Amino acid sequence: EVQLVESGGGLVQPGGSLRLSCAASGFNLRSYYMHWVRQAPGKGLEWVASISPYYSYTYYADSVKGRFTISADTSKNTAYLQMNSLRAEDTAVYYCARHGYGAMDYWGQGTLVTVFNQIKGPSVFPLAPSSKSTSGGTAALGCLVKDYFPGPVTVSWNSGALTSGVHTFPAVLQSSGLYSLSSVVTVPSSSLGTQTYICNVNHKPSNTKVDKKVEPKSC
Amino acid sequence: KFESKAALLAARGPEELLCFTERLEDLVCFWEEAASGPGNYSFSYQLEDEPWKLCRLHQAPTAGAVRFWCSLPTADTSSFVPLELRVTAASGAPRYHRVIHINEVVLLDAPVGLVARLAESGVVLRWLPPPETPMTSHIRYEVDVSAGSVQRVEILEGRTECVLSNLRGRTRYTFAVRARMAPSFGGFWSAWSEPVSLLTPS
Amino acid sequence: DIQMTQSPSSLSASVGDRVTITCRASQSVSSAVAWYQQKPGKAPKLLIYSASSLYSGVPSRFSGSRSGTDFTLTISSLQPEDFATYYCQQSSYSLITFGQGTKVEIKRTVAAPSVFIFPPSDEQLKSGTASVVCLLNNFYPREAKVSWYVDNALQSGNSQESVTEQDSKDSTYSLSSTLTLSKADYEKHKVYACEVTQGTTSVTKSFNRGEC
Ligand SMILES: [Cl-]
Ligand SMILES: [Cl-]
Ligand code: NA
Ligand code: NA
């Protein structure tokens, strides 16, 4: 029954603004403390703001003071977080939770705020298996997804038909300022000349999708 | 009556909201804010994940300090479940913020019935539990012997007798016992009992 | 301010082990402290509140205790679902702060990696940049040395690595090291070698440029 449902994240340039929504059902929002907590990708949890019951007193973390505003509308049983003057360091997944037992007992699923400075589509290169691959054994192949921004890219192999033995690596930020990652799969050597392997690279911010037939090279 | 039970605690300082229960099915919280000008505040509490409730505060002079307090309801207090509390200035700035198990803040009455009498031992004290307080099989007591000199003998769960035999002779002695709740329980020392006096032998 | 210093930031234990996480309040603050478990892609889940009380539905192997300024969370007999990240949280009057997190990972037996080297594709060479990629597949533990040699010369700081998290089936890791050179630099050398060190064994995989 009790449920929080967030909306409003997305992509925004530095200095722009975004307004997040937290729809709550199965309890009256007016009679509770509500908090926004955010998580930068690969990082821990950081409290952002709180709002009080019946008086709507607001309290903010030092980092978001002035720029962010927490508020609530009791008729729609929704809480809002209006973010202004957004910085790149604001990029995170944003949760809203509900006070209970002296902590936050019910959390939403979270919405992702991406503050981006450039949009750049990714380059995909084959990671071809060797001819020295273990004959009655296994060989590895993959795709190199180079120089994209902002995140994320998602990779699948054979439109989802190949999942076992796939490792798609975490993105790494190169000193160029762009992201880069690789996705690799181990397969039997006997199937290399029969089976077709396609990595499917999606980079939603550039509205680009790339499909690569990774093939054994030889001469 | 209860005005001197609270009077004990107020010398715990202004930085903490002083709360206590009388029989674990009630609760009272207060703070002292000497007048030199009432103002306005809010008292909110939460019991578990139940919707936050508001306790109506009350004002009263004490002499020349002011005492703001409130009283919780019995259905909220009768469970050993943590209970959050919050006192907030009308500007929103928080004054107090506290979590209590009500069973941990019990303040008892003083024990009654104190008797002193010589033992071939060379003296035996007896006294009764604090009246009109249940769970007497779990009280923690403490005697205090004075001649100037003072010494405090700790007496644990459910004992109402002391066997002090290491005394002086030809000296006046004074005795008083206090009481408090004791490993699934806790609280504050009661006020001292009425004292008993005994002129030692030769 | 209030600081919450959580230690260790990671630990490896086997199934059925006793584990204790500890959280140190930089200072004087209320015992309004709670513990959350978080798993990848999911919100935090409240485990313990009021420093010691089990949240409804949380299994009994979780326990909370305090001593002075030190708050500890203990899991008495680790089960496979308990391997996750854990946060402590402290609330004071208006400020709420979290520990830096602790990651609990599975101890498993040693597993040396499959090692693969990947030369740049001629397709990427046309762009003036060459990426040579080394793959260490399904190994344990995550500690390992990965060294790049170009014509027998050790390379400095022109590589970056990336690690998967522990596999849900074999409890192992996989690593990629990528070496980035200019097309010019790549074309004036012959042997590219990737050497993996782990404990008492180094394993070198290499290719000769132009040789298929
Ligand atoms: Cl994986
Ligand atoms: Cl060696
Ligand atoms: Na991102
Ligand atoms: Na890479």
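Each residue's number is its place along the chain shown, starting with 1.
The backbone N, Cα and C atoms fix where each Cβ goes, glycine too.
The note that Swiss-Prot attaches to the published mutagenesis B:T77 to A (Swiss-Prot position 114) is: Little effect on EPO binding. The annotation that Swiss-Prot gives for the mutagenesis experiment B:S78 to A (Swiss-Prot position 115) reads: Little effect on EPO binding. Where Swiss-Prot documents B:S79 to A (Swiss-Prot position 116) as a mutagenesis experiment, the accompanying text is: 10-fold reduction in EPO binding. Per Swiss-Prot, mutagenesis B:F80 to A or L (Swiss-Prot position 117) is noted as: Greatly reduced EPO binding. What Swiss-Prot notes for the published mutagenesis of B:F80 to W (Swiss-Prot position 117) is this: 60-fold reduction in EPO binding. Listed in Swiss-Prot is the mutagenesis experiment B:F80 to Y (Swiss-Prot position 117), annotated as follows: 8-fold reduction in EPO binding. A mutagenesis experiment is reported in Swiss-Prot for this position, B:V81 to A (Swiss-Prot position 118), and the note states: 16-fold reduction in EPO binding. As a published mutagenesis entry, B:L83 to A (Swiss-Prot position 120) appears in Swiss-Prot alongside the note: Some reduction in EPO binding. Under mutagenesis, Swiss-Prot gives B:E84 to A (Swiss-Prot position 121) with this note: Little effect on EPO binding. According to Swiss-Prot, the mutagenesis experiment B:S137 to A (Swiss-Prot position 176) carries the annotation: 16-fold reduction in EPO binding.
Each of the mutagenesis positions B:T77, B:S78, B:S79, B:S137 was assessed for Cβ neighbours inside 10 Å, and the highest tally belongs to B:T77. On a Cα basis, B:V81 (mutagenesis position) lies 23 Å away from B:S137 (mutagenesis position).
Its Cβ placed at the centre, B:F80 (mutagenesis position) has 13 other Cβ atoms within 10 Å.
Every protein chain considered, the tally of other Cβ atoms within 10 Å of the Cβ of B:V81 (mutagenesis position) stands at 16. Gap of 3 unmodelled residues flanked by B:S36 and B:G37; Cα separation 6 Å. Those mutagenesis positions from B:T77, B:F80, B:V81, B:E84, B:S137 lying by chain A, with Cβ under 8 Å from one of its Cβ atoms, are B:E84. Of all Cβ atoms in the shown protein chains, 23 besides its own fall within 10 Å of the Cβ of B:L83 (mutagenesis position). In the structure as shown, the Cβ atom of B:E84 (mutagenesis position) sits within 10 Å of 22 other Cβ atoms. In the deposited model, 4 residues between B:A147 and B:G148 are left unbuilt, and the Cα atoms of these two flanking residues are separated by 6 Å.
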